[PDB]
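Take a look at the structure set out below.
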Amino acid sequence: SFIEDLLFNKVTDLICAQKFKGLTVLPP
Amino acid sequence: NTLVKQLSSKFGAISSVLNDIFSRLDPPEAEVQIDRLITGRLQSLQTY
Amino acid sequence: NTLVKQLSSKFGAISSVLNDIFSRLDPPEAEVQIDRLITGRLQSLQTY
Amino acid sequence: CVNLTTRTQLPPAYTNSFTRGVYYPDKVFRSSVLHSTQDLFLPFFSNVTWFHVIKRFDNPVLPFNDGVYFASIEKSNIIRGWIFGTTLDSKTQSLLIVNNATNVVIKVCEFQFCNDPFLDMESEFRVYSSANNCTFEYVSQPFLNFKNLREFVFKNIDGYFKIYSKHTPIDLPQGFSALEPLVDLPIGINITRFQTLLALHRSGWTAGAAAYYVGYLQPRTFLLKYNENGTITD
Amino acid sequence: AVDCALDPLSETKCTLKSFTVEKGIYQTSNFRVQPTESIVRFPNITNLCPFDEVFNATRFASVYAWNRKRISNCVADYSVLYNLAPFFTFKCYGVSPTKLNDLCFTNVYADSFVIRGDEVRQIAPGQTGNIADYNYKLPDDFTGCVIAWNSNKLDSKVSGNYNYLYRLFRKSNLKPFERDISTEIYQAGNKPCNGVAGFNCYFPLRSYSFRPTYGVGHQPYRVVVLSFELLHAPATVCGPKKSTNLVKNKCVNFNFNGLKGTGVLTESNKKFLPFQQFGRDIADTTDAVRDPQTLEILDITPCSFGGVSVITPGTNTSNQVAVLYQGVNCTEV
């Protein structure tokens, strides 16, 4: 919806550096 | 980010990296430095 | 009260007071004693 | 050498430095990173001593407390070299840097100068009267209103003499200019005082005006920004 | 019994510490790629540097005027520093005196002198006494070696030797690696001594007067101290290691000028400039290196790794499993 799109847009190399140390993020 | 940045600490050892510690000291003596580093890193990860 | 009281324990060193440790004996073992005290006090702060 | 009593007493000018005297402190590459360092730097917005030379002769003797930031605004290359030492005689070692016609020469040993040393288009090079055996010598490629701004930083620590340099084409101006390391020397001397060197030629005749600024370094903590390349931008 | 490396179900059982596994998804372990080759890169310097005349010298200097020599741009060999004498003392702080043949140093410093027999223990970090505070002082972060050996047969003479001197009286303790050659008289009293001997006016030098007759704990000893500086630099000096051709685009283990690691080396696009040797990253680890035989920059990247999970129903129903590799596009397993 319109409001959902606005809310989604409102909220937003380091990842590779963290991954090379052994810390990962899992998907929902 | 702070967990990543903790890796540069020395914790009283002679260096912050392991390979140079293992490439400069005999096995009888490197154990203390390795133990210090391991204990520090374990404590940091547990706190996280 | 317990945080304050934790300041008067040796943690395995010769004495709690550090100037006596520095004056009595040489730096090579004074470093170990200082490291012991620092680790103990940091652990107490973390628990608090 | 001759003695003259025509000098006019006048204190050197005092000016201020805004954001000058930033140099690379380590030999390691970093890209797009904010870093913190603790080293001998030049405090921001600090007063520095300004001498103007055109007649009037201004080559005083200045201390060497911890380090020197030497800046020169000039045209036609009047300022030539540098003398460093403790007592400036044959009783102690002295370091000497002179820019040749197409080379630079650096040497550390005993020397002898007059009370007011000077340099006499160059055909005659007579700055020192005597020179005993010298320990370290070095020869290299030349280091090169007013149209030239040259910045140099001289340090002496850990038994090493460090020279950092930077040049720019253009009362110092604003802006930021990092200084790349130039030379390291394994000398190991006492070093307490220094004195500059300018070139004069007999010649209606017009004398090029030059100005140079002296500032002193202190231990400070800085926060430096490295951009996408290895360039310090702030 | 269960073999923990036969099939994924056995690995799951070995991780869970049970012989029955129920329905679910379990995280077993991680997968890596092992190295295949090995390379070593050292500088091409082949000449030697002065060690014979440092030890095989005629006359060493006094304690207060200890001799200092700088060693650089050579290839160091320490095998020759074994047969100095039948018995000698060799103590290294910061390094072990057996592994210093495959280490690269920036600059070597050698300090040589001669010491009273029982004062050898005083050349050490953080020790007080007579020569450790008035003649020769060492820092508390020392990284080097100390060698001491007997010199009775060479130094002591029957006729009398008085060419060796030390200092006993001084205002304040010396800064580490600082020398004094002053001869100005001591001023214990309140009145000037006008450069003449007398009470409270003592000449701050003393003699040894070694004779072949004193006890075993009093003869002169010859002492040499080696100081290193293990930091980041062009690495002027280091020892006898044979080089090998470098490989690229393959997970191998490498030894670049003393830095050991494992990974993949790739051509670099970083904008290095003359004085920059290597580089770092956000986490303060080495990312780029410069080969000290071709002056080109290479990037280091650890070879592939990831996580493995096992999806199975209960062991009561079936023994079939499925394998999930996390975060990898399996066209490039």
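Using the numbering of Swiss-Prot, the residues shown for chain D are 15-68, 77-142, 153-176, 185-210, 215-247, 257-287, in order.
Note: Cβ is positioned from N, Cα and C throughout, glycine not excepted.
Pulled from Swiss-Prot, these are the features on record:
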{"type": "VARIANT", "residues": "D:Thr19 to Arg", "note": "In strain: Delta/B.1.617.2, Omicron/BA.2, Omicron/BA.2.12.1, Omicron/BA.2.75, Omicron/BA.4, Omicron/BA.5"}
{"type": "VARIANT", "residues": "D:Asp80 to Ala", "note": "In strain: Beta/B.1.351"}
{"type": "VARIANT", "residues": "D:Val83 to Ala", "note": "In strain: Omicron/XBB.1.5, Omicron/EG.5.1"}
{"type": "VARIANT", "residues": "D:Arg102 to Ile", "note": "In strain: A23.1"}
{"type": "VARIANT", "residues": "D:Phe157 to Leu", "note": "In strain: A23.1, Omicron/BA.2.75"}
{"type": "MUTAGEN", "residues": "D:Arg190 to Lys", "note": "Partial loss of biliverdin affinity"}
{"type": "VARIANT", "residues": "D:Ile210 to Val", "note": "In strain: Omicron/BA.2.75"}
{"type": "MUTAGEN", "residues": "D:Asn234 to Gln", "note": "Increased resistance to neutralizing antibodies"}
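One residue stands out among the recorded positions D:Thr19, D:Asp80, D:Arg190, D:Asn234 for having the most other Cβ atoms within 10 Å of its Cβ: D:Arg190. Closest by Cα distance to D:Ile210 (variant position), from the variant positions D:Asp80, D:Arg102, D:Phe157, is D:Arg102. For the pair D:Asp80 (variant position) and D:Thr19 (variant position), the C-alpha distance works out to 14 angstrom. Each of the variant positions D:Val83, D:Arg102, D:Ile210 was scored by the number of other CB atoms within 10 Å of its CB, and the largest score is that of D:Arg102. D:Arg190 (mutagenesis position) sits 23 Å from D:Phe157 (variant position), taking the C-alpha atoms as the reference points. Of all the recorded positions listed here (D:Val83, D:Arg102, D:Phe157, D:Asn234), D:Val83 has the Cα closest to the Cα of D:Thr19 (variant position). Rounded to a whole value, the Cα-Cα separation of D:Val83 (variant position) and D:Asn234 (mutagenesis position) is 16 Å. The Cβ of D:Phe157 (variant position) lies under 8 Å from the Cβ of D:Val120, D:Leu141, each of these being in the same chain and 6 or more residues away along the sequence. DSSP assigns D:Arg102 (variant position) to a strand. Rounded to a whole value, the Cα-Cα separation of D:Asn234 (mutagenesis position) and D:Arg102 (variant position) is 24 Å.
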